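J.: Have a look at the structure that comes next, please.
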Amino acid sequence: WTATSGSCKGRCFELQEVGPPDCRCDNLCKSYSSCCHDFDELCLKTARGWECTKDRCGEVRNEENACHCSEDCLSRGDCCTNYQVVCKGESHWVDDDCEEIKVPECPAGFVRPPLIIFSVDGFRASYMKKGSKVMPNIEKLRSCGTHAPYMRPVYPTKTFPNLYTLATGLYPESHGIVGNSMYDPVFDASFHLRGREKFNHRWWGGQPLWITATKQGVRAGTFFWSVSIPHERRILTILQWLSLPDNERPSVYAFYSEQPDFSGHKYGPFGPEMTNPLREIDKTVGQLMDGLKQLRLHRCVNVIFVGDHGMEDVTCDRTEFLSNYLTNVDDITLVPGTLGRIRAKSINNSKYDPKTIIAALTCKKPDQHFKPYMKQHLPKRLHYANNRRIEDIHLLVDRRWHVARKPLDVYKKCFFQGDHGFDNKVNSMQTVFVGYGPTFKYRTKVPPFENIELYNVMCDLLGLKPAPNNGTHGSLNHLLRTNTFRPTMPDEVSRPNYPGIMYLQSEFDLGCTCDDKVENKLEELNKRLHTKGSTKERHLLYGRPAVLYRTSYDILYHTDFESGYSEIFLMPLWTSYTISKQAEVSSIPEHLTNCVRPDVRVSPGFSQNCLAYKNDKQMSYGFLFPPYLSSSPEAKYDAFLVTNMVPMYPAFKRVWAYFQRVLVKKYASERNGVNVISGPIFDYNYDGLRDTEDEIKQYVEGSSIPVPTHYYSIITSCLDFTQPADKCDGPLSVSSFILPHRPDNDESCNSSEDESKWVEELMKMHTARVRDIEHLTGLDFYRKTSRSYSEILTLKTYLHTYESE
Ligand SMILES: *[C@@H]1O[C@H](CO)[C@@H](O[C@@H]2O[C@H](CO)[C@@H](O[C@@H]3O[C@H](CO[C@H]4O[C@H](CO)[C@@H](O)[C@H](O[C@H]5O[C@H](CO)[C@@H](O)[C@H](O)[C@@H]5O[C@H]5O[C@H](CO)[C@@H](O)[C@H](O)[C@@H]5O)[C@@H]4O)[C@@H](O)[C@H](O[C@H]4O[C@H](CO)[C@@H](O)[C@H](O)[C@@H]4O[C@H]4O[C@H](CO)[C@@H](O)[C@H](O)[C@@H]4O)[C@@H]3O)[C@H](O)[C@H]2NC(C)=O)[C@H](O)[C@H]1NC(C)=O
Ligand SMILES: C[C@]12CN(C(=O)OCc3ccc(OC(F)(F)F)cc3)C[C@@H]1CN(C(=O)c1ccc(S(N)(=O)=O)cc1)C2
Ligand SMILES: [Ca+2]
Ligand SMILES: [Cl-]
Ligand SMILES: [K+]
Ligand code: NA
Ligand SMILES: [Zn+2]
């Protein structure tokens, strides 16, 4: 109930919300059915439109007008945005040359440059180039300020998950808004685009920027605008707020546009109808900048122009139907569209089985345009699993397609030509970032980055301490002229041991054998030096990784590789090796096929054993440093040490062997040498974070050898590929992956073919940031380079995407 009989007199777009049944005058009262009776009349004036004309100049203040052209309007803070242009012979902001803003130029009483976030729904990254002729204001912001060629949204690339990720710095799995539509089984409640449940605070986790600001004494404009408030009015309201007295004036503001998304859905991302929405957004940017200029704020405010996601061509006819795969289609609930999420229609039905639903959906049709996953098997880069609102069964839908339950769902609901929501690596899903103002750099292009990073930067812009989030604070320092955040490297928590030779061969009873009993003073000081770290500068190029948790581990040196060997997990946490352009690939000699050798530096009690692998009929083993890349027949024996062994399903060994035999050398050839760090990952609770030992769900049968959920590799080289990886004077180039360690290759539909037809495709799908690996392992990489730490942070957030131009 609202007693809608109070009044908005002098309260129009009030900043503090009043509590029902008292009537509201804030920019959200409409959405709650709570506005006072006179809200439209007082607060939503439209008379005479949005612009001054020659004949309105110096008019007598008529309070009924939408905006004003009277002499007193500047001091009132309510002129039309083109007032000075029409009536005072001023130029529009867009017509002025750009001039570097070296320092904030702010009216007296401003304690900090205000921040204005101008968010545009569905603004695909290529609109910047393709619509440039019709967006002169946006283009000026872009070329004069700091811009990225695109910004990566989060998955799913829908509006709510992305705007709330912008506001919090969190992955959807952590902030809780995991789609535009959700069921939370704990609440037994559903979240929908339409309706009232979405307003309940229990959906919205983390701490969004407006709450972070308020808690730390920085006042915020109210971020959300009711759909019926026209754009012109939103701008005028922001401009009016900026005229409040110092003690009342917010420092941070948000504008949101439903365009171009609204039209993109109807006409497709490049429909001829899309030009007008782009012109109209540009005109709105023009109104804001002209309005700031009138208030002498155009060289004081930092403006961020940011999108939530792009838009792809998608039509009704490109829909896959679950009714073409499943017999039991009525026993499931599907969240449909550009992603799929499946659960049982009824929790009382004990005949529901996810294993058989997944199998019925797996590689069933030659050109199948979706792929089913258990959520924990989704690419780790999507960070889309650790939330009870995310159903166990997920369908990743190919770009340009939909998934629906039954045909009736599509024609009893072609309307649309655009949609979005797909995998956040998809080119058409990328969106925009421009920063313009005193605190951003001048005429600077920065590489693409992810929208989870922006919260930290928005906090830096406002002098706020960010709540804990998934950005990597300092990774976007290169966007900023000042207010940079200068982090220190995390402290190493565990120091390694450096074991020498301590065990005799006969102390080991591991059930392992090797054909290695064949017998030199010249070459015997040589082997000793190698085991003491003589070649370590070659193979460990960026320092050893730091272990950021409490554990017991040994550094092990070898001719061709160095490893940090965990006495707790019985295998390396990391193995580091460098492969030059010139390196040669050899085979595993016949006599050494099943060779595993005790490591006399490491106790039998802290070693794996071959008997466990023999007994475990499902599980085989692989090696972290690849025997194929040994530098000499003699060095090859090191690759067969029990301390280089890791557990691997036979199906996974197909993947791993092709990576090690073919791909590593291919990259070294293409990149002029590579440094590789590989290792296991254990993430049994799929939270993106390193497991402790007591979280491990699977061991090699009859042993304490834990089975990894994933294997990573970090592959580093010189960005200037004229220099070899091991003699690089400047910036680095990296690509990484986190491959799922699975007992089958059901994910790859072409896996009965030769590994040259499917393995690299699988690896590309599981591309990762070094930072993703850092979370999953508790390791910190690149500790010793000649590069600045912020540069290294940017490198650690880099994702190699494998999309074309
Ligand atoms: C991305 O960045 C984010 C933010 O930094 C990272 O997420 C953090 O990770 C931490 C480790 O997982 C986690 O710390 C835990 O906090 C628990 C208290 O949680 C509440 O308080 C915070 C602070 O305000 C709040 O943010 C939380 O909000 C969550 O939950 C509500 C709903 O309940 C949601 O509205 C909200 O969206 C958010 O949900 C997300 O996180 C939760 C986990 O908290 C997930 O379950 C959800 O799926 C969702 O993803 C909370 O309101 C605290 O209780 C934990 O302490 C336990 O573990 C420690 C280990 O140190 C142990 O010693 C303690 O005893 C305790 O164990 C006890 O409880 C266990 C479980 O019941 C039980 O098994 C034991 O026996 C014990 O009884 C823990 O410290 C932190 O909460 C989140 N923060 C956020 C916002 O998500 C994230 O990791 C980053 N991602 C990556 C890949 O890097
Ligand atoms: C919620 C809302 C955005 N809103 C609003 O005023 O937002 C202000 C804001 C600005 C910046 C923020 O973050 C920051 F500053 F950090 F960048 C956060 C919020 C009103 C719109 C209603 N909405 C929809 O109806 C809607 C629209 C489209 C889709 S779809 N089909 O997925 O495209 C789905 C739903 C979206
Ligand atoms: Ca984990
Ligand atoms: Cl959704
Ligand atoms: K076996
Ligand atoms: Na297969
Ligand atoms: Zn949309």
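Heads up, chain A uses Swiss-Prot numbers, so what you see runs 51-463, 468-573, 576-591, 617-886.
Heads up, header says this was done by X-ray crystallography, 1.8 Å.
Note that Cβ sites are derived from N, Cα and C of the backbone, with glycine treated the same way.
The domain 'SMB 1' annotation in Swiss-Prot covers 54-97 and rests on sequence analysis. What Swiss-Prot notes for the published mutagenesis of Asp171 to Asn is this: Abolishes lysophospholipase D activity. Look at Swiss-Prot and you will find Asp171, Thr209, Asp358, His359 tagged as Zn(2+) 1 binding site. Looking at Swiss-Prot, you'll find the mutagenesis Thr209 to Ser noted as follows: 15% of wild-type lysophospholipase D activity. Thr209 to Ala appears in Swiss-Prot as a published mutagenesis result, with the remark: Abolishes lysophospholipase D activity. Marked as 1-(9Z-octadecenoyl)-sn-glycero-3-phosphate binding site by Swiss-Prot: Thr209, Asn230, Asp311, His474. Annotated 1-hexadecanoyl-sn-glycero-3-phosphate binding site per Swiss-Prot: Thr209, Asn230, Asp311, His474, in sequence order. Looking at Swiss-Prot, you'll find the mutagenesis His315 to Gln noted as follows: 20% of wild-type lysophospholipase D activity. For the mutagenesis of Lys430 to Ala, Swiss-Prot gives this note: Impaired secretion. No effect on lysophospholipase activity. The structure shown keeps the original residue.
I'm curious about the neighbourhood of these features; can you describe it?
T.: Among residues of the same chain six or more beyond the domain 'SMB 1' (54-97), those with a C-beta under 8 A of the stretch's C-beta atoms are 112, 114-116, 249, 269, 271-272, 274-279, 283-284, 287, 290-291, 298, 300.
Reduced to three states, the DSSP call for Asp171 (mutagenesis position) is strand.
Note: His359 (Zn(2+) 1 binding site) has non-local neighbours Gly172, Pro203, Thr207, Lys208, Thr209, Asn212, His474, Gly475, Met483, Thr485, i.e. same-chain residues 6+ apart with C-beta under 8 A of its own C-beta. DSSP assigns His359 (Zn(2+) 1 binding site) to coil in the three-state reduction, placing it in neither a helix nor a strand.
A helical conformation is recorded for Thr209 (mutagenesis position) in the three-state DSSP classification.
Within the same chain, the residues at least 6 positions away from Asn230 (1-(9Z-octadecenoyl)-sn-glycero-3-phosphate binding site) whose Cβ sits under 8 Å from its Cβ are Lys208, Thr209, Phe210, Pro211, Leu243, listed in sequence order. In the three-state DSSP assignment, the secondary structure recorded for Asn230 (1-(9Z-octadecenoyl)-sn-glycero-3-phosphate binding site) is coil.
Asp311 (1-(9Z-octadecenoyl)-sn-glycero-3-phosphate binding site) falls within a helical segment according to DSSP.
When Cβ atoms from all protein chains are considered, those within 10 Å of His315 (mutagenesis position) total 18, not counting its own.
A C-beta separation below 8 Å, combined with a sequence spacing of at least six in one chain, links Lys430 (mutagenesis position) to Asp764, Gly769, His791, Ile819, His847, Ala849, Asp853, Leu857. Under the three-state DSSP scheme, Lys430 (mutagenesis position) falls in the helix class.
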J.: Of the recorded positions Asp171, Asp311, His315, which one has its Cα closest to the Cα of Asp358 (Zn(2+) 1 binding site)?
T.: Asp171
J.: What same-chain residues, at least 6 away in sequence, bring their CB to under 8 Å of the CB of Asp171 (mutagenesis position)?
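T.: Spatial neighbours, sequence-distant, of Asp171 (mutagenesis position): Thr209, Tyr306, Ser307, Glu308, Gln309, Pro310, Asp311, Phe312, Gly357, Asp358.
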J.: If you take the centroid of the Cβ atoms of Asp171, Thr209, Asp358, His359, the listed Zn(2+) 1 site, which other residues of that chain have their Cβ within 8 Å of it?
T.: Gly172, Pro203, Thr207, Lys208, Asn212, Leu213, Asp311, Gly357, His474, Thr485
J.: How many angstrom lie between the most widely spaced Cα atoms of the 1-(9Z-octadecenoyl)-sn-glycero-3-phosphate binders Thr209, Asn230, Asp311, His474?
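T.: Answer in Å: the longest Cα-Cα distance is 14.
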J.: Let me check the 10 A CB neighbour count of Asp358 (Zn(2+) 1 binding site). How many other CB atoms are there?
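T.: Neighbour count, Cβ to Cβ under the 10 Å cut-off: 28.
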J.: Looking only at the domain 'SMB 1' (54-97), how are its residues distributed among DSSP helix, strand and coil?
T.: 9 helix, 4 strand, 31 coil
J.: Starting from the 1-(9Z-octadecenoyl)-sn-glycero-3-phosphate site formed by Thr209, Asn230, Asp311, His474, give every other residue of that chain whose CB sits within 8 Å of the mean position of their CB atoms, in sequence order.
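T.: Result: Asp171, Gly172, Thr207, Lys208, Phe210, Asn212, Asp358, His359, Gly475.
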J.: Given a gap of 2 unmodelled residues from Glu573 to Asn576, what is the distance between their Cα atoms, rounded to a whole number of Å?
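T.: Cα to Cα across the gap: 8 Å.
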J.: With 4 residues not built between them, what is the whole-number Cα-Cα distance in Å for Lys463 and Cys468?
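T.: So the endpoints of the gap, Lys463 and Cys468, lie 10 Å apart at their Cα atoms.
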